[PDB]
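Colleague: The structure's right below; bear with me while I get my questions together.
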Amino acid sequence: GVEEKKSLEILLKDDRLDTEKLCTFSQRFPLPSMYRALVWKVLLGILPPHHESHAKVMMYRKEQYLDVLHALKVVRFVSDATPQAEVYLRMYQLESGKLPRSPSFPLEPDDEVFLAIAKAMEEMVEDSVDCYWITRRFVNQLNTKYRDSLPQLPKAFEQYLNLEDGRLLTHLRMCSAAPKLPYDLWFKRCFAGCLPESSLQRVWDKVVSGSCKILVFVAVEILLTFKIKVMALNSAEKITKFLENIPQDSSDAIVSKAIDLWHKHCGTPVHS
């Protein structure tokens, strides 16, 4: 990481940031935590590549943020005590025109995905304005850039698990567990709520930098990590429930191994 940060810092020395090389860097290496929000904002198009214009665009974004937060408070949809991730969901709904009848109206499925991702982002990005916009764009990528890929990830998960450990997949299949696995947690919420955020953010570097396939390998690696546990469980529900509440102490090792598995099977070009 010490060399990598220096090479990133060279990339960040340009007046006009080279977004193609920020992408290839992010696909191959973890982003240094002090430059993550920056790189994520440029890659998601929240900031332009000329860093002389960053403070200004962020001013427009902060201003729009405070306009919407204020309009929510005037209508009484949120209060001082509303959790921050919920504020972001309501801000998103109000901006998108989908604000429900009242704060007490049950959440819809896409609302729950947004909310799970918001809660995870709040631990990754310090500044609220950054957090809100990064969350908005991150979720919009899922719903646009990746709309037709996400539904293919379960099939990919089976394929690559079958390659890494057919015995484990054989076990899942003989219990009819495959169809009941928590695909929505893995491939709509992108592990938000599942992996701790110090580790998750390394997965999301890759998602932000254009890969949704990294999610398959994180899923495959979870299963490999907990192979002995899973093989002992003899029913579809026990398996599913375990996978929705995994132990968290190996999550750094899971993410690192997942990244290597992905590079292996998908041929991620080296950074230059």
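Chain A residue numbers are taken from Swiss-Prot; in order, the displayed residues are 21-292.
The backbone N, Cα and C atoms fix where each Cβ goes, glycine too.
So Swiss-Prot has the following annotated:
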DOMAIN    50-231  domain 'Rab-GAP TBC'
MUTAGEN   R96 to A  Decreased interaction with TSC1
MUTAGEN   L114 to A  Abolished interaction with TSC1
MUTAGEN   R121 to A  Abolished formation of the TSC-TBC complex; when associated with 81-A--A-84
Colleague: How many Å separate the Cα atoms of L114 (mutagenesis position) and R121 (mutagenesis position)?
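Modeller: Given the Cα positions, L114 (mutagenesis position) is 11 Å from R121 (mutagenesis position).
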Colleague: Looking only at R96, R121, the mutagenesis positions on record, which one has the least crowded Cβ, with the fewest other Cβ atoms within 10 Å?
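Modeller: Minimum Cβ neighbour count within 10 Å, taken over the mutagenesis positions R96, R121, occurs at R121.
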Colleague: Would you count the other C-beta atoms found within 10 angstroms of the C-beta of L114 (mutagenesis position) for me?
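Modeller: Step by step: centre on the Cβ of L114 (mutagenesis position), count other Cβ atoms within 10 Å, giving 17.
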Colleague: Can you give me the Cα-Cα distance between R96 (mutagenesis position) and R121 (mutagenesis position) in Å, rounded to a whole number?
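Modeller: It is 12 Å, counting Cα to Cα.
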Colleague: Per DSSP, to which secondary structure element type does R96 (mutagenesis position) belong, with helix, strand and coil as the options?
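Modeller: Looking at the DSSP assignment, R96 (mutagenesis position) belongs to neither helix nor strand, so coil.
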Colleague: Using DSSP, would you call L114 (mutagenesis position) helix, strand or coil?
Modeller: helix
